[PDB]
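First the structure, in the form of structure tokens, and then the observations on it.
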Amino acid sequence: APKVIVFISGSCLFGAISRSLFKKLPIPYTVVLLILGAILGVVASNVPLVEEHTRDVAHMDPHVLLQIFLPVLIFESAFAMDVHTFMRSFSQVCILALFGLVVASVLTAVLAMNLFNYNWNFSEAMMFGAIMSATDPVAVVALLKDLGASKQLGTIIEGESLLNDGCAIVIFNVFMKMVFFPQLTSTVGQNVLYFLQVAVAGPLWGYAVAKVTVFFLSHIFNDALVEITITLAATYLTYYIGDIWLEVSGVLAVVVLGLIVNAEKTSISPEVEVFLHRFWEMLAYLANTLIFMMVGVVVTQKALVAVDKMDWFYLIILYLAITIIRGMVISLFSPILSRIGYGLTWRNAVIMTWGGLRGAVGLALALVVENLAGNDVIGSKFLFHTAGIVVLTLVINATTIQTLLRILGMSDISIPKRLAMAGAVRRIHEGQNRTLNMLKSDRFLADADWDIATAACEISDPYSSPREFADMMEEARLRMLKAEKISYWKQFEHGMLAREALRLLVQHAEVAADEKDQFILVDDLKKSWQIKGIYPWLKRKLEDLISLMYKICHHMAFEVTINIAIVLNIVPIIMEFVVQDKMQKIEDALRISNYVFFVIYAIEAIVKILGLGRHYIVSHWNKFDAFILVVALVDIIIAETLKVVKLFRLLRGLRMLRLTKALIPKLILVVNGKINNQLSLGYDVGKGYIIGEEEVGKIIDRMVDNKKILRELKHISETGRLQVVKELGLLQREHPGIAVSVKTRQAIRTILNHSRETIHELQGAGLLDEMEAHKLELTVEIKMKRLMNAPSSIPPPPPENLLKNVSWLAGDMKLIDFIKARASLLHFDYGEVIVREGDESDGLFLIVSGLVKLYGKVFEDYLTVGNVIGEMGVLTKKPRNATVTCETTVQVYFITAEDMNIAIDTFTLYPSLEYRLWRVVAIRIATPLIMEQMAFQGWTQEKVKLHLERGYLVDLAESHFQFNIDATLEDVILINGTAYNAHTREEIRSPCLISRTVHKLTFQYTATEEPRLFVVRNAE
């Protein structure tokens, strides 16, 4: 019967009681956990039956304590952090945590040597400083996350805490091995090698196991428990193998592994993501509870038996000096911290000074000092001072950080947030009153008690002249910015934006609102999609790096065969190196003449592919293959003459060139993936700003009342939208394959999201049960996770594949053959004119490469690859509306008007080419009208487009050129021509939306009119 089970369960129950009883009180639950542990240790010192149950956990080994509790705490601190804002302010976090921890450890060591009466040397004092300077604030970061603004302050406190804890355990391990467990001597070179080993191979081993774990998690579908156990086993194996087998600081390895796993959360399924968040929070909570209970028991059993009044005096002075030292560290790093991103205000410096809550990490390190010291008093003094500092920091700093956050003015609720919460409470109260008025008129719920129902449903407020022209301009700018923020949140909620693009767009909107008269700036938004860096240069240089018998060897198999030769050469390289370093059957005849010249070098690379002259001349890879062959023949005649330098030259040269030639395209794929991530973020930010400008241009007529202010706001919005559109087109031009890959991924994601919504609508309507809909949801989730492992660079389709993928051409095959037979690829250079504004209609222009500019007269737009120009001019036989000028080198497919008229006249099935072309231009001409009608109703662009997609053009000859508008038709849009309405009360000249007062339509049949009508109905 293990007593540790009883102690662990009792600690869990004590922690649950402590959190359930001290939630309302401002003091933390860990302090009363320490108090309960002290009481339990007093009882164990009195009663031996309790001593038998507390002995196995109180007198635990230091090594198993570290190896069990440290990976959980370090990995949860790394996993809980928002890694985007952590990497955004990584410079400040890194310099503050690293250099402040170093100088705080030095100052605390000097204080421990000068103030304390014990004759401590520098090693034990530096151990004391490394234990004292490790900070674990969780209440402070929870308070900063909950109380409104300064989210950057919360994440800089969290990142500083994580790196401070990691490097503090590193410094503590260095000095613990300096003073306690060995006392060995070494040279300066071994010290340099040990510093290199720790500080470099910590994060390198963590990065290696993190990439292996990410590759393992990215290839697991429809299995959650495997992913959870892989995360847990990867954390524990990383820490154990790094700390024990590799003699490497495993704390930094778990820091790096947790930060990378938190960075690559898209390789984990979202249900597994939220389970992993809750699971690691639970594991760290259990670890903190066990550490604090164990610390209390051992403090009142062993660390309190040698304590005098001078120890308490030194504890008080140590607390005051620790707070002063941390404040002076932040104050002396304030110029350098202000000179880099986000700066540091004096209020944030005061919060970071006072938010240094000591935690379970320093308690565990003092525990292993106390257990490692043995019967010496240094461990008892260490654990007493650490327990006192933890208690004092927790109590005093928690209560005073609540009242200090109140006093400094960083906890005041903003006026727009308070007004939004008041509006939410008002709409909830209105909805509850309507629900109660519905419920009182029920049959079954008619004699229920309504006083109790109203008292239960009482959710309440948690927060309890040119000068006129300037004021109206400020009001209009503020209303426009609020509408832009609302539009960005609407885009994110509808499954269009990512989280990072949403955060960047609302950050730009807020910092535009804080200034005097500026709007959201395009130039500040350019840095999102500025893909320039070392990665385009790396991709360019690597694509410059790689650029009879031949027909035998082109079957992509002999390179795989020589890669098998690469690994089968690499293994005896290490074997011969190790055995000849440590120096049977003369190395078994030297691996039987290294596999008999390695099957005479795979029959001399199949006799240099039987002597391909040009291929072996023009390639340098074959040149150092020939260098390998002459070097290996030289080593063969060296073995005939028999040095080891020649053998090692053979091994080294073989392995290095073979691995370089293999690893070049994988490096190309990695660079393409990083460019893909940057391009996805930039495209999401740009597209979100564009559709936000479209929505804020739609809804601006209700808000803005003046005319000059509305004109200036429209001009500013149009200039910003045009600049972002041209920038995104040029960015697509710079990296074509990456842009095709990110557009393909976004298209697949949108299609699968709409399919998931269709499955939800099927299961909510009762036509599909829970099990079959869960099977279909599992199928679409497997497809989404395999979409996350897409190729990062899909090669761009040829112009024929773009010609067969047009919306009005895609279904048919004979029509595709006709268009491909009668198209014409025309090339244009920079600055030339494709068409002119006053010219007659001549044909369509499918853009297959490059960017154009439509200077319609004002009307400006930039079209890219995959846009057809001139459908309306071809169909309606009107003259051209816009002049198209090239912005880059543009290749277009020009189908002439005669060929398109012939193709329209021939193909007359039920989906006809005339019907498809008119439906495409009807969607294009009816989307802004429906957007104008339902602008204030909150309908987005994509919902309007998908609502319009269910519509269809009516055949007026089927209904004798008269159309009735019932309530069965959701919306009716006239596309071309004139019309008359109702009892011929007026004439409908416009292509605008039909008003709801029209009950009937009448069309005549004139020359050059051909009237069309696009109707959308509800679910019939």
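Note that chain A is numbered according to Swiss-Prot, with residues 74-537, 571-653, 670-705, 726-784, 797-1011, 1031-1193 shown in order.
Looking at the header, which is where the method is noted, we find electron microscopy, 3.4 Å.
Cβ atoms are placed via backbone N, Cα and C, with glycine included.
Secondary structure at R1053 (mutagenesis position), as computed by DSSP, is coil. Marked as 3',5'-cyclic GMP binding site by Swiss-Prot: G1043, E1044, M1045, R1053, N1054.
The 3',5'-cyclic AMP binding site annotation in Swiss-Prot covers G1043, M1045, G1046, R1053, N1054 and rests on experimental evidence. Under 8 Å, Cβ to Cβ, and six or more positions away along its own chain, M1045 (3',5'-cyclic GMP binding site) finds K1051, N1054, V1094. In this structure, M1045 (3',5'-cyclic GMP binding site) is part of a helix by DSSP.
Swiss-Prot lists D238 to A among its mutagenesis entries, and the accompanying note reads: Abolishes sodium:proton antiporter activity. A 10 Å cutoff on Cβ-Cβ distances gives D238 (mutagenesis position) a total of 27 other Cβ atoms nearby, all chains included. Secondary structure from DSSP puts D238 (mutagenesis position) in a helix.
For the mutagenesis result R399 to A, the note given in Swiss-Prot is Does not affect the production of voltage-gated currents. Abolishes sodium:proton antiporter activity. The secondary structure of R399 (mutagenesis position), as reduced to three states from DSSP, is helical.
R803 to Q appears in Swiss-Prot as a mutagenesis experiment; the accompanying note says: Alters the half-maximal activation voltage of gating current. Shifts the activation of the transporter to more negative voltages. When secondary structure is read from DSSP and collapsed to three states, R803 (mutagenesis position) falls in the helix class. Taking Cβ-Cβ distances under 8 Å and a sequence separation of 6 or more, the neighbours of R803 (mutagenesis position) in its chain are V773.
Here Swiss-Prot notes a mutagenesis experiment, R1053 to Q, with the remark: Abolishes cAMP-induced shift of half-maximal activation voltage of gating current.
Distance across the unmodelled 16-residue segment, from the CA of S653 to the CA of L670, is 23 Å in the deposited entry.
In the deposited model, 12 residues between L784 and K797 are missing, and the Cα-Cα distance across the gap is 8 Å. Each of the mutagenesis positions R399, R1053 was scored by how many other Cβ atoms lie within 10 Å of its Cβ, and the smallest score goes to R1053. Looking at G1046 (3',5'-cyclic AMP binding site) and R1053 (mutagenesis position), their Cα atoms lie 6 Å from each other.
Geometry remark: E1044 (3',5'-cyclic GMP binding site) versus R399 (mutagenesis position), CA distance 70 Å. Cα separation, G1043 (3',5'-cyclic GMP binding site) to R1053 (mutagenesis position), rounded: 8 Å.
Residues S995, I1042, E1044, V1047, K1051, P1052, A1055 surround the recorded 3',5'-cyclic AMP site, their Cβ atoms falling within 8 Å of the Cβ centroid of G1043, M1045, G1046, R1053, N1054, which are themselves excluded. With 20 residues left out of the model between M705 and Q726, the distance spanned by their C-alpha atoms equals 10 Å.
The two recorded residues, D238 (mutagenesis position) and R1053 (mutagenesis position), have Cα atoms 68 Å apart.
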